[PDB]
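Q: Next up is a structure, given as structure tokens.
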Amino acid sequence: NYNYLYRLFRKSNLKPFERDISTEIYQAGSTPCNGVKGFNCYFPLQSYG
Amino acid sequence: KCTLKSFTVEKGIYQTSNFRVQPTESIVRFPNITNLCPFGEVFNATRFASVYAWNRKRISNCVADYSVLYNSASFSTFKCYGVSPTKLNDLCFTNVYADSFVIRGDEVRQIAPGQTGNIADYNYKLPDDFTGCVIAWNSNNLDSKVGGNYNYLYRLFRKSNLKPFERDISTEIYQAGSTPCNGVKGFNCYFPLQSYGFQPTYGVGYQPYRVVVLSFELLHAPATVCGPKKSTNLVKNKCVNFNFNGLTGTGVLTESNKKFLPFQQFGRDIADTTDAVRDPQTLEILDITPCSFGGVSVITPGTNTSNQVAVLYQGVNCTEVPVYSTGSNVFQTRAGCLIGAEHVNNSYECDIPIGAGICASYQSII
Amino acid sequence: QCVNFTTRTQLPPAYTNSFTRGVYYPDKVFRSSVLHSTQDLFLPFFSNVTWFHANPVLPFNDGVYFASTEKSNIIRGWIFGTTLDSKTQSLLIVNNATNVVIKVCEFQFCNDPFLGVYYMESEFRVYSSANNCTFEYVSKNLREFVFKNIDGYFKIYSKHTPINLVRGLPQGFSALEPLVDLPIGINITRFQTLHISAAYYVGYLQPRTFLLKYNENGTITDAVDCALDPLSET
Ligand SMILES: *[C@@H]1O[C@H](CO)[C@@H](O[C@@H]2O[C@H](CO)[C@@H](O)[C@H](O)[C@H]2NC(C)=O)[C@H](O)[C@H]1NC(C)=O
Ligand SMILES: *[C@@H]1O[C@H](CO)[C@@H](O[C@@H]2O[C@H](CO)[C@@H](O)[C@H](O)[C@H]2NC(C)=O)[C@H](O)[C@H]1NC(C)=O
Ligand SMILES: *[C@@H]1O[C@H](CO)[C@@H](O[C@@H]2O[C@H](CO)[C@@H](O)[C@H](O)[C@H]2NC(C)=O)[C@H](O)[C@H]1NC(C)=O
Ligand SMILES: *[C@@H]1O[C@H](CO)[C@@H](O[C@@H]2O[C@H](CO)[C@@H](O)[C@H](O)[C@H]2NC(C)=O)[C@H](O)[C@H]1NC(C)=O
Ligand SMILES: *[C@@H]1O[C@H](CO)[C@@H](O)[C@H](O)[C@H]1NC(C)=O
Ligand SMILES: *[C@@H]1O[C@H](CO)[C@@H](O)[C@H](O)[C@H]1NC(C)=O
Ligand SMILES: *[C@@H]1O[C@H](CO)[C@@H](O)[C@H](O)[C@H]1NC(C)=O
Ligand SMILES: *[C@@H]1O[C@H](CO)[C@@H](O)[C@H](O)[C@H]1NC(C)=O
Ligand SMILES: *[C@@H]1O[C@H](CO)[C@@H](O)[C@H](O)[C@H]1NC(C)=O
């Protein structure tokens, strides 16, 4: 089932009972993303196998 | 008023709170660092062995900067399974293991937890609990040969699979059938090892790919292998916090003339209170002094009489006062720093004792 | 590469007094002109010292005080371990002119482990084989050493002193500075002493309590045994 999703990368943590739904590219490394993952940037959301 | 829980206050002196100077910045000075692990010979090796003869290397007792490995984009595949690659420079284990070999491009995905294949069952099998990372990169211009590079072989036939962290290089003639063979191939006897046909003309997924898998070990020995640390710039004469080689604390740092024998690192005066440290970089004896602090007090002539007060800072030099930062004419005395009450040169009796032989009274406030 | 020997020299062990030797710096903390009480594994004062003048195998126990009153760099080698062969991880140490060199693995020794001097020296025939290991470390006169092993850390504390008394230990006091630290843990129960082609003293340490005095320069000048006699206990 790939209809269920989870966040794995984020800039920081979250406050209690706080829900974040911002679906943006994450600057994992020093390379700026500029709207394209390329390298050092990846989509922070993934499904479950 | 808040402290006394009342709407009226009688004339006198009352303790209210305490003034403590806050830190301004953080300074960390770790030693000169050394003993980098030899990764260069791993990723710039002349040649990798076969997949079923994968090269095994142990890394221990050296600093392992994973930043240079992580930020490098020359590797086609960089997949870390156990943990995130970013924090690897923070946490570390007591050993590292490297498995280096060459496979096809199509076999790259087979090296992962929960994966099966010819390589994953006859050449190298990994546990599903495996933690670490895998770095794979094409080496077509090097490993592949125009005439066909058969130097790389892979096990193709075996009765059973391979256990995790097990290497088998047996050249036993695989006997698929029930007819025994005395070392000679026949109808039901074949060679388990097959030579790869790496060539530059081969397409995507057929080119040679060099793969090195890194794992981290937690034997009961202390952890010794991970990334380096960061060294800031030393400041002086400013209330700051410090992390000198694991000794953490706040204070103001000055220069000291005390002598250390060449084997101590830091001293103390009495009751186990750190009083002098040596910077682990330039090898000089510093000195630590607690940041100034002291309770504050309020002198009032009584809510009934007037509504203007004087403020006393106990045992604090009149150099660092900071809404009461300037106020009125500041007076300095041995007892502390007095704010809001102007000094006179006269001499009367004492109304509200202040300290060190001086005290105040109401004329204004004098 | 070694054989047996016929001159099975076994001089009976004599016994002497330790007096007030065998004090080492316990901590890496500078202190100035202060009396500090500490509980540690020390050589008790005025104890029995097993004077040796071939070489036997002695138990290591907790910690060992080893002294050699030699002339111009006589003592060279040390062998430590539980089985002292290729069964269990052994440890070998060779003292050198500059420092000491340490090898940590299984070496196969014979009945006569010795270095050998050629007359400029070149001879290494103490052991015979070594299969697998990882850890190798390189960095008239009485040379004192304290060897300890606590929780995966093997420590060697060193000292050199000049003397002119001939018979036994002198009546002096000198703290033993830390020289070598090892963040390695292997089981040890016995050790030997290596011959060259010579009298030395051995003592066994016990956990007790001591009082130390630090002068203005962070050096130990005086120590008092806590549990020895009523005056010292006071
Ligand atoms: C293999 O060799 C290359 C080239 O010498 C190394 O790449 C250099 O790595 C250092 C690491 O500090 C960098 O400062 C250089 O800028 C790199 N140069 C290039 C051209 O990339 C590489 O690090 C070596 N492999 C390993 C594992 O060390
Ligand atoms: C780490 O070691 C280096 C070795 O070079 C030290 O750098 C030397 O420092 C001395 C004393 O300040 C200077 O006289 C030399 O000119 C320096 N050599 C250089 C910079 O190549 C350094 O001081 C040590 N400590 C650190 C870097 O914190
Ligand atoms: C309060 O701080 C002032 C600094 O503004 C101190 O005055 C200095 O004191 C040092 C040490 O005695 C002298 O070397 C300087 O020459 C002084 N400078 C000036 C401008 O006076 C003052 O001593 C401090 N007072 C207290 C009580 O600590
Ligand atoms: C502590 O060490 C200091 C620093 O060396 C000693 O002071 C000098 O030491 C040298 C050599 O040890 C002598 O030549 C000087 O005469 C010493 N000068 C002074 C003023 O002491 C000091 O002697 C050592 N011991 C003590 C108790 O301070
Ligand atoms: C305030 O002071 C005045 C003058 O002394 C006096 O008449 C009055 O009673 C005082 N009130 C209180 C509450 O102290
Ligand atoms: C006290 O005397 C000093 C001495 O010169 C003078 O500067 C100051 O103004 C005088 N203050 C008062 C309130 O008399
Ligand atoms: C050591 O013990 C032996 C007997 O075991 C004794 O003869 C000798 O006097 C003792 N020496 C000291 C210094 O106690
Ligand atoms: C100590 O080791 C150094 C380093 O190799 C060597 O040059 C020196 O000769 C050694 N001392 C000896 C053999 O006495
Ligand atoms: C010492 O031996 C014990 C059991 O005999 C073992 O549990 C321990 O790991 C050993 N320590 C070593 C080899 O450092």
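Residue numbering for chain A follows Swiss-Prot; the residues present correspond to positions 448-496, in that order.
According to its header, this structure was worked out by electron microscopy, 3.4 Å.
Every residue, even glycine, has its Cβ placed from backbone N, Cα and C.
Take a look at what Swiss-Prot says about it:
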- A:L452 to R: In strain: Delta/B.1.617.2, Epsilon/B.1.427/B.1.429, Kappa/B.1.617.1, Lambda/C.37, 19B/501Y, Omicron/BA.4, Omicron/BA.5, Omicron/BQ.1.1; Contributes to cellular immunity evasion and increases infectivity (VARIANT)
- A:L452 to Q: In strain: Omicron/BA.2.12.1 (VARIANT)
- A:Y453 to F: Decreased HLA binding to NF9 epitope. Increased binding affinity to human ACE2 (MUTAGEN)
- A:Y453 to F: In strain: B.1.1.298 (VARIANT)
- A:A475 to V: Increased resistance to neutralizing antibodies (MUTAGEN)
- A:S477 to N: In strain: 20A.EU2, Iota/B.1.526, Omicron/BA.1, Omicron/BA.2, Omicron/BA.2.12.1, Omicron/BA.2.75, Omicron/BA.4, Omicron/BA.5, Omicron/BQ.1.1, Omicron/XBB.1.5, Omicron/EG.5.1 (VARIANT)
- A:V483 to A: Increased resistance to neutralizing antibodies (MUTAGEN)
- A:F486 to V: In strain: Omicron/BA.4, Omicron/BA.5, Omicron/BQ.1.1 (VARIANT)
- A:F486 to P: In strain: Omicron/XBB.1.5, Omicron/EG.5.1 (VARIANT)
- A:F490 to L: Increased resistance to neutralizing antibodies and human covalescent sera neutralization (MUTAGEN)
- A:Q493 to Y: Reduced host ACE2-binding affinity in vitro (MUTAGEN)
- A:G496 to S: In strain: Omicron/BA.1 (VARIANT)
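Any idea what these are sitting next to in the structure?
A: With a cut-off of 8 Å between CB atoms and residues at least 6 apart in sequence, the same chain places A:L492, A:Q493, A:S494 near A:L452 (variant position), listed in sequence order.
In the three-state DSSP scheme, A:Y453 (mutagenesis position) is classed as strand. Around A:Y453 (mutagenesis position), the C-beta neighbours below 8 angstroms that are at least 6 residues distant in the chain are A:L492, A:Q493, A:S494, A:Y495.
Within 10 Å of the C-beta atom of A:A475 (mutagenesis position) sit 18 other C-beta atoms, taking all shown protein chains into account. In the three-state DSSP scheme, A:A475 (mutagenesis position) is classed as coil.
For A:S477 (variant position), the same-chain residues that are 6 or more apart in sequence and have a Cβ closer than 8 Å to its Cβ are A:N487.
Its Cβ taken as reference, A:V483 (mutagenesis position) is surrounded by 9 other Cβ atoms within 10 Å in the chains shown.
DSSP assigns A:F486 (variant position) to coil, not to a helix or a strand.
Neighbours of A:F486 (variant position), defined as other CB atoms within 10 A of its CB across all chains, total 14.
In sequence order, A:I472, A:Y473, A:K484 make up the list of same-chain residues 6 or more apart from A:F490 (mutagenesis position) whose Cβ falls under 8 Å from its Cβ.
With a 10 A radius on its CB, A:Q493 (mutagenesis position) counts 13 other CB atoms from all the protein chains.
Sequence-distant neighbours of A:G496 (variant position): no residue of the same chain at least 6 apart has a C-beta under 8 Å from its C-beta.
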Q: Determine, to the nearest whole angstrom, how far the Cα atom of A:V483 (mutagenesis position) is from the Cα atom of A:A475 (mutagenesis position).
A: 12
Q: Listed in sequence order, which of the recorded positions A:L452, A:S477, A:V483, A:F486, A:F490, A:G496 sit with a CB under 8 A of chain B?
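A: Answer, by Cβ distance to chain B: A:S477, A:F486.
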Q: Can you grab the distance from A:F486 (variant position) over to A:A475 (mutagenesis position)? Cα atoms, rounded to a whole Å.
A: 9
